[PDB]
There are 2 protein chains.
Amino acid sequence: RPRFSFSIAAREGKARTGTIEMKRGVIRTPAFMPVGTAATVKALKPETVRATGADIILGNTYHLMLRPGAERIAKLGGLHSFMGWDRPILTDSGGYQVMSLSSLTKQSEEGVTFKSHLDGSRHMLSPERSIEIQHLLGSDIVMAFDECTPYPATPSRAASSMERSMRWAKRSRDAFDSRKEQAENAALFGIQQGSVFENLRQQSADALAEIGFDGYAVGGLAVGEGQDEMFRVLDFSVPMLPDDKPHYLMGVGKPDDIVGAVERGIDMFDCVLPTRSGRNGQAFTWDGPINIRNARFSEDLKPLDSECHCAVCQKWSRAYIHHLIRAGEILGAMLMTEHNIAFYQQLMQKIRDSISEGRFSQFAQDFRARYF
Amino acid sequence: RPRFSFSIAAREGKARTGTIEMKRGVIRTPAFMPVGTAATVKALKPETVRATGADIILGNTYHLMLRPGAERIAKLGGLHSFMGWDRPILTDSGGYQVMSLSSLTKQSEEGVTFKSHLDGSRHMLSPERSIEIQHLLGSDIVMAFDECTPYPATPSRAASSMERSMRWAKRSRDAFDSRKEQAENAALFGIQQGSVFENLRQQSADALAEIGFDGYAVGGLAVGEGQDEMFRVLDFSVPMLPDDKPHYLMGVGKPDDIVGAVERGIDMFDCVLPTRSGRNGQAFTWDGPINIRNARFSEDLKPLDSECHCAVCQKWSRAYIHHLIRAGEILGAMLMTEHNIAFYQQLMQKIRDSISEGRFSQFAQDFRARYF
Ligand SMILES: CCCSCc1cc(N)cc2c(=O)[nH]c(N)nc12
Ligand SMILES: CCCSCc1cc(N)cc2c(=O)[nH]c(N)nc12
Ligand SMILES: [Zn+2]
Ligand SMILES: [Zn+2]
């Protein structure tokens, strides 16, 4: 396969379905990417992640640069070899989790300095260092290093962050291109900023397209603005991005958010919702999510979801999983997580099929009627 | 297959190798039984437990009578159906864990009254109730309810507990036989007591054989007496039990203890060592155990053990598992546990093969030279 090739096979309104071909594999879009925090998709072997239908997973750069270390992972053969996943891996820049999880973050035009929330050590992440770390990890899809804008944001602060992000996008692009091996085997995605302001989103889109990237992410959303506002921003933002390149909505995962985002032109998603769901006891079903810990499931012999085809729903009952979760058993987490990721992959498959068959709008309507 | 049939195919000294045929499957002996605490073998799907080579697993009655409940499990279809393991399951009586894990234990000739270490509720376990609970669980091999003797024990206290245990063995036998379904589909094992005293062990053996059981366990060992003392007690104790029935050493699992016990006539083992090993970071190898958390494994690309054939050793490095365990990741526990149980099953296979080939003594010698 080529380094990168996105082809749209079908459309319906703003929705698209197709494939991204990369050296390590083919990614069917719209795609949902399970999140692998510390070089592991929580409670699942890579083979199980693949069995659910996942074509690609996401790796958290922040955690990886801290815990095992980027250089160490490189010496060990790369992230793919290290964790046992041989298909594409998209890695975030690490900047977002720096502003969220680390201590004493000192920001500047050069980048960000911070203290680890683990050992209390210090690191200086920048557009160049972030790109380098993702290269050391052996990432297939590299995210440009940006500055995420907090919600709510004033027009002037949103403009300043967006402008810095665009300067950092150019630096990321140049850093990526100067590294022959990375430029030839991996892809680079740019990230649109601008908060909820249309003029800023437009300026960001133009700057990103001017530089040129393999894909474009809509950043700055799912930060506390609510679904209505998120959808409203997507309404005018997605059309600004190049039509022939993938559109990635970062950190968006509720089933209904995904359906609405695809209706607005989004091709890629990622979220910790599926994995963290089977941590507090939340299991997704076509009739809405359920909390398996509730007493009403103690003697329920039915599977998590009545039509889900995952191994968990074929072999175990709600009653058993209810017991496991309440007992704090590891198998409870393993089973809940496998089901949830499988449910998400089945959702993406139903979305892809409906678009290909020109009945996506009907699918969205039916999905919502039953889910709510 | 029959309800129960133990046949010895080969011998070498006191060591034996053969099979126990039961309705749910064949058990190759000497056998190692992974421990399933709360209806789950810690961090492993039943299919993975089977993949390691396990023919039978053990279920903890104490935990089960508390957490989900014996009656509830029966209403749900039995333990096999509940957890997804369709092969034989041996269940302990629950009495041992009552004296270890529960609060305010009031003992008498009728049985034991106690408070749950969970909800703080109260239960009255007796020979009859224990047998009934194991029936409700759908156990294949039922353990007689006894009174474990604390170490060290005086001759008079050891005699009193052993005598009570023998009276309780008769009650267990009668309770088992009066329940047609259980007597016809399951087996009952008696437990020898008597601490470290030969005369008591002899009296216990005679009483047990007089009643008659499908198998005989050597109880009261692995309670703090040390390997030397344990072996010394086994030297004179195992020969006292009926030769044509299985000999089960309860709660014994260190690899070297197993090898020495088989040399003394033991056919069955169980222990939490394998599962708890991959909790603190201990991994078994033919060159002795290693603690994967140690810094020397941070960049070690070799598998846990150089010759182990488990899926873990085929796919992941010590470096990766080291990272997972130190990160507190669930996959770390899953991988360590699978390897350890697989290592134990491979040990049992090497033991069975060496006995069948008349070279077990040489195997024990070679095993120890390299393991220590
Ligand atoms: C688990 C982390 C992967 S997605 C993180 C994420 C989530 C959301 N909602 C927005 C952003 C953003 O604007 N920039 C970056 N780098 N990341 C974002
Ligand atoms: C996880 C518990 C299964 S084995 C428990 C055990 C372990 C040891 N070492 C001795 C005994 C005993 O004498 N009686 C009983 N019921 N159980 C014993
Ligand atoms: Zn399912
Ligand atoms: Zn192994």
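Note that chain B carries Swiss-Prot numbering, so the residues on display, from first to last, are 11-382.
Header lists the method as X-ray crystallography, 1.8 Å.
Every residue, even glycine, has its Cβ placed from backbone N, Cα and C.
Using a 10 Å Cβ-Cβ cutoff, B:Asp102 (active site, proton acceptor) registers 27 neighbours. Residues or ranges marked as active site, proton acceptor by Swiss-Prot: B:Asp102.
Annotation source Swiss-Prot lists active site, nucleophile at B:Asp280. Taken residue by residue with DSSP, B:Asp280 (mutagenesis position) is part of a strand.
In the three-state DSSP assignment, the secondary structure recorded for B:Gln203 (substrate binding site) is coil. Less than 8 angstroms from the CB of B:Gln203 (substrate binding site) sit B:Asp156, B:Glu157, B:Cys158, B:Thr159, B:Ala168, B:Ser171, B:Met172, B:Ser175, B:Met176, B:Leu210, B:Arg211, B:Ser214, B:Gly229, B:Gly230, each of them six or more residues away in the same chain. The annotation substrate binding site is assigned in Swiss-Prot to B:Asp102, B:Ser103, B:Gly104, B:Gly105, B:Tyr106, B:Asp156, B:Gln203, B:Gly230.
Under the three-state DSSP scheme, B:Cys318 (Zn(2+) binding site) falls in the coil class. Neighbours of B:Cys318 (Zn(2+) binding site), defined as other CB atoms within 10 A of its CB across all chains, total 20. Look at Swiss-Prot and you will find B:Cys318, B:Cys320, B:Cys323, B:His349 tagged as Zn(2+) binding site.
Cβ neighbours of B:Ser103 (mutagenesis position) (same chain, under 8 Å, six or more residues apart in sequence): B:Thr71, B:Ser140, B:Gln144, B:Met153, B:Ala154, B:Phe155, B:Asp156, B:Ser182. Here Swiss-Prot describes B:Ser103 to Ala as a published mutagenesis experiment; the accompanying note says: Strongly reduces activity.
Per Swiss-Prot, mutagenesis B:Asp156 to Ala is noted as: Abolishes catalytic activity. For the recorded site, B:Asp156 (mutagenesis position), the DSSP three-state label reads coil. B:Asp156 (mutagenesis position) has a Cβ environment of 28 other Cβ atoms inside 10 Å.
Swiss-Prot gives this note for the published mutagenesis B:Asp280 to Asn: Abolishes catalytic activity.
Taking the C-alpha positions, the distance from B:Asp280 (mutagenesis position) to B:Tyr106 (substrate binding site) comes to 14 Å. Screening the recorded positions B:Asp102, B:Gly104, B:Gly230, B:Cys318 for a C-beta under 6 A from any atom of ligand 4 leaves B:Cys318. When Cα-Cα distances from B:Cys323 (Zn(2+) binding site) are compared across the recorded positions B:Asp102, B:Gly104, B:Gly105, B:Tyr106, the shortest belongs to B:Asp102. Within the same chain, the residues at least 6 positions away from B:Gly104 (substrate binding site) whose Cβ sits under 8 Å from its Cβ are B:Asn70, B:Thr71, B:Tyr72, B:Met75, B:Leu135, B:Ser140, B:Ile143, B:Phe155, listed in sequence order. Other than the site residues B:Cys318, B:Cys320, B:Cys323, B:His349, same-chain residues with C-beta atoms no more than 8 angstroms from the centre of those residues' C-beta atoms, the Zn(2+) site, are B:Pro313, B:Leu314, B:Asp315, B:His319, B:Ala321, B:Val322, B:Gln324, B:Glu348, B:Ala352, B:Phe353. Put simply, B:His349 (Zn(2+) binding site) is 31 Å from B:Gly105 (substrate binding site) when counted between their Cα atoms.
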